[PDB]
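J.: Below: one structure in structure tokens.
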Amino acid sequence: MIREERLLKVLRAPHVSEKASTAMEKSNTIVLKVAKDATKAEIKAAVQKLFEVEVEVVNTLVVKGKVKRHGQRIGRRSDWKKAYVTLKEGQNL
Amino acid sequence: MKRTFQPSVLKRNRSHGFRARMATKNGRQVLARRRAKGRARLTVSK
Amino acid sequence: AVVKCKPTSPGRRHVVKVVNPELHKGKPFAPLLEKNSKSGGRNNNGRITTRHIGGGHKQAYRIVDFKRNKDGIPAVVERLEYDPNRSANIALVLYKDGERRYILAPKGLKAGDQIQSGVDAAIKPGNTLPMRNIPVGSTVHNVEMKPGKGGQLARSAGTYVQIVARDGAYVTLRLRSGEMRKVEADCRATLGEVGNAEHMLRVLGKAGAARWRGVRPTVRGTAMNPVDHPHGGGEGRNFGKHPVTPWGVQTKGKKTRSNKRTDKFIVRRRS
RNA sequence: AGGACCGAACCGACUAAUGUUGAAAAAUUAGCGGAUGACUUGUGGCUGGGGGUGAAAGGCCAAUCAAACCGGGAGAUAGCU
RNA sequence: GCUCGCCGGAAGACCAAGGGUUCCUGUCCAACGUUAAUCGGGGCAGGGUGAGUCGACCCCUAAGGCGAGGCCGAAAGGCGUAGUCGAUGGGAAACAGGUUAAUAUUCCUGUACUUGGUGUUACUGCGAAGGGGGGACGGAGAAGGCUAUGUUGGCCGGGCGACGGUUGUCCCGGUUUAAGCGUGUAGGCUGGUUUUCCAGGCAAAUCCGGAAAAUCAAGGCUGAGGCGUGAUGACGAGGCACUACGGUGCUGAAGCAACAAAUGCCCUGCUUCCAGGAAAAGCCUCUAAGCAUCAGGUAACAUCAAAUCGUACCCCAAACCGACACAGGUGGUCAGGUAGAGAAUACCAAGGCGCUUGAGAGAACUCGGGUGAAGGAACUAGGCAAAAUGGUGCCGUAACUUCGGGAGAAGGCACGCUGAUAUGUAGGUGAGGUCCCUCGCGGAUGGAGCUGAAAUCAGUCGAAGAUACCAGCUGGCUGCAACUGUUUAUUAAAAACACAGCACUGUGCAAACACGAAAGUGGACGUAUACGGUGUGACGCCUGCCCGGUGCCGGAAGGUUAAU
Ligand SMILES: [Mg+2]
Ligand SMILES: [Mg+2]
Ligand SMILES: [Mg+2]
Ligand SMILES: [Mg+2]
Ligand SMILES: [Mg+2]
Ligand SMILES: [Mg+2]
Ligand SMILES: [Mg+2]
Ligand SMILES: [Mg+2]
Ligand SMILES: [Mg+2]
Ligand SMILES: [Mg+2]
Ligand SMILES: [Mg+2]
Ligand SMILES: [Mg+2]
Ligand SMILES: [Mg+2]
Ligand SMILES: [Mg+2]
Ligand SMILES: [Mg+2]
Ligand SMILES: [Mg+2]
Ligand SMILES: [Mg+2]
Ligand SMILES: [Mg+2]
Ligand SMILES: [Mg+2]
Ligand SMILES: [Mg+2]
Ligand SMILES: [Mg+2]
Ligand SMILES: [Mg+2]
Ligand SMILES: [Mg+2]
Ligand SMILES: [Mg+2]
Ligand SMILES: [Mg+2]
Ligand SMILES: [Mg+2]
Ligand SMILES: [Mg+2]
Ligand SMILES: [Mg+2]
Ligand SMILES: [Mg+2]
Ligand SMILES: [Mg+2]
Ligand SMILES: [Mg+2]
Ligand SMILES: [Mg+2]
Ligand SMILES: [Mg+2]
Ligand SMILES: [Mg+2]
Ligand SMILES: [Mg+2]
Ligand SMILES: [Mg+2]
Ligand SMILES: [Mg+2]
Ligand SMILES: [Mg+2]
Ligand SMILES: [Mg+2]
Ligand SMILES: [Mg+2]
Ligand SMILES: [Mg+2]
Ligand SMILES: [Mg+2]
Ligand SMILES: [Mg+2]
Ligand SMILES: [Mg+2]
Ligand SMILES: [Mg+2]
Ligand SMILES: [Mg+2]
Ligand SMILES: [Mg+2]
């Protein structure tokens, strides 16, 4: 499920928002941006080694990047992958 | 009333798609001409 | 039995139908069925090559034994069935060794009767053997044109062939067309007539009925415009053509047989 | 039982008014015909231009088809305006 | 915020297709919005789409596509074998509740299920690209059992009324609970078990098929719903606290019965007909090559795994197709109350809306409606348009007829409400009780309660009882086409096309014919009771004469006659 070079590249950033803050208070779940091609297993291992906490389950979705016009031309933001990573009850960080 | 364009992505891609152009000598010439013209979109794609 | 319908509606008044209570109700013998793909009369170019074909009921194909060469092993008729693929009926026969087959149902044949094929089978309706061993004068059906190739002649309901002569390695047959034809005597034939002669007494009674059978409308040439058919248009009803095919060939009277390769088996043409 | 009867959905399109720089490049309202059948409809497939398809009207083949559309021969030719 | 009005088999809700951020929140208003705009599907920023069991992918095939070699073709290419793709069809498994500003069968709570790997343990013949089974199949119709759902009663909470009455036979509301698990019911199909033998199932078979004995009468398979459990729970009017007045918290009564009842389910059934109604895999079983103390198979418990992509929002439309925030077009699903045959229609519920210029005025004329003295087709090409008819039941109904029809011919009578028969009837449903029982979801008996049309008699209100919406005008002579159908999408629906029926004519199967320089294919897995072409056009009574012309069929002697 892992090789350390890959695990280090798989988690990109914390994602911040009311939904993500609540998901932590209410459900001990942390919300992340992960590599696009990341799999739930990679995400789980990665979180477990690097942030050194135990993982219950990982859920993931893919966000479509918004388009923005510009007179006659469009620009397009990038799709990315969101990960809802639930920590085990004995909460950490 | 009912108009002539009734969409279907599946049928769009099967008639006009990249792979359909590539399947015949003449469709591959459609792509050649388009590339020579320097078109941004060779075919309607994803 | 052929039965007239009462005129409880105009499309029923003229219906006359062939109803045969000897025929199995419900489903055929599954192991002898194949798929049957409708064509609309179009060929492998997608073009209509034979007109007027289309729609009509779905049909499974029954595997009929035209060769009848399970020699020596007797068999009994279990039941007669309806076959949508042909005007004749068929019999489900059971061989002594457990095998089942379908055969064309000859006239008179019925559940219980015993059939058999081979160079020595009894001369009896439903039995098959090379015509060199069927007495001249007899009446046969499902006749082979080449040895072991399978029956091709006189299969349609009510049809039959008569062996009028045998000489050398060939028999001479009076086909149902009236034609006198030579076929080599090792060809197989089945004693009897094909069953269901009352077939030709049906009256469809309405247009829908021909549609159920996959026959689409014929449009008369004279009812078209010149560009479409040599039979042209006119101005009111007009004709004045010599009558032709849509393709400009003389319909009515022009012979179109042209096969020097087989001329020599034809003793006398139909009249 | 029935290409049966009356009648919504569904399919059609006989009459009239309106509209005609329209609400609409063919409709709306009131009525009308078929409605278990040769019915109707979704998805996908096949047939290609002197060619298709046509229960046949020269109908239909992407809003003008007695020969589609696009590109080319191409600045066709025009004793005409 | 209070009222008013509109839709309500939709103008509500939910899918698919198609779109693609239009979704939620903040902020802004130039342009877009047919007006203003603080508002918006507009600008800007930020947020938002969470799955083993919902879909895709995946396994399987249909039409059809592609196609190693191959057949064919000046080249390009056409066709096609093995194969390989291709859903609109087949194939494992999840439900109720709670939650966000915005997702949820995806998060949470509760309760489940499926198929694989690994281990342990007991038992064991395992093995496929093959055999066999199964999957697996039409139309119509009948009607019994059910559920969804509703109605009333009961139960529980609350109410005592802005104006006469309202502690009662009164008013309002609620009375909801899934998958899974257990039970095997109404009902559907079918005899069961053993042994022996065999020209079939490409070899093999313990399986299928066939044959022969023996033996028991009950065996097995399928199966809605109910009941139980799930549920010690969830949901639940309301209550009590707080509140930034948007909310949040805690708590929480009854939660039953009878009757009615689908177009949903039993039902892939049953009955019946002719037009005779996919494939392949998953699945069950059989063996072959093999493997034999291994492997593998079956089971229980344990343990691991179930990736990836979609998931926001619009969806009969302001977000899709229509250049528009366009009266058009767009497949599927759901089906509450009263009246009603109804999915028609009217009024309502849930839910959604008043259609993005308004204010006045109350001329002609135009559009769309209502009423109309006397007359009543005098209008006009023409009753064009209007007006009229319009339900149910019973009585009654001509010529003609192919005996079905014509026929709803025509015409007539009844029709509300109240009481009696009967404080609710015929019928439908069915409890307690009693008794039997191969004891159950059983049978008999019993008739309580519930529900309930229709008739007659008597009475009674109005001008009017099928009172609204809804809902045939009828009859006589005659041309044409038998009929139902089809057609000029967009000025013609007809007498035109088709049609069953009839005739002529070709066609012996490598058929004629047709698409193709060909290969290949349709005809047809058909075979003269068949297939093609042509004309006629139900049926009835019938279909006469002409072969000179033109067309076609047959002929061999003579003349003429090509390349050579
Ligand atoms: Mg996901
Ligand atoms: Mg014409
Ligand atoms: Mg000629
Ligand atoms: Mg009808
Ligand atoms: Mg209309
Ligand atoms: Mg009707
Ligand atoms: Mg299509
Ligand atoms: Mg030139
Ligand atoms: Mg010029
Ligand atoms: Mg935008
Ligand atoms: Mg918004
Ligand atoms: Mg403005
Ligand atoms: Mg916006
Ligand atoms: Mg989860
Ligand atoms: Mg090919
Ligand atoms: Mg090749
Ligand atoms: Mg495949
Ligand atoms: Mg599919
Ligand atoms: Mg939402
Ligand atoms: Mg194991
Ligand atoms: Mg099989
Ligand atoms: Mg059946
Ligand atoms: Mg119920
Ligand atoms: Mg008072
Ligand atoms: Mg039973
Ligand atoms: Mg509460
Ligand atoms: Mg949604
Ligand atoms: Mg919707
Ligand atoms: Mg519609
Ligand atoms: Mg508007
Ligand atoms: Mg619109
Ligand atoms: Mg309505
Ligand atoms: Mg008057
Ligand atoms: Mg008057
Ligand atoms: Mg009068
Ligand atoms: Mg006059
Ligand atoms: Mg006058
Ligand atoms: Mg009129
Ligand atoms: Mg009127
Ligand atoms: Mg009275
Ligand atoms: Mg006249
Ligand atoms: Mg007619
Ligand atoms: Mg027209
Ligand atoms: Mg018209
Ligand atoms: Mg005619
Ligand atoms: Mg004559
Ligand atoms: Mg001649």
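Quick check of the header: X-ray crystallography, 2.1 Å.
Note that Cβ sites are derived from N, Cα and C of the backbone, with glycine treated the same way.
Pulled from Swiss-Prot, these are the listed features:
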- A:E18 to Q: Strongly reduces trigger factor binding (MUTAGEN)
- A:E18 to A: Binds normally to ribosomes; strongly reduces trigger factor binding (MUTAGEN)
- A:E52 to K: No effect on trigger factor binding (MUTAGEN)
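How buried are these features, and what lies next to them?
T.: A C-beta separation below 8 Å, combined with a sequence spacing of at least six in one chain, links A:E18 (mutagenesis position) to none of the other residues. DSSP assigns A:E18 (mutagenesis position) to a helix.
Taking the Cβ of A:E52 (mutagenesis position) as reference, residues of its chain lying under 8 Å away and at least six apart in sequence are, in sequence order, A:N92.
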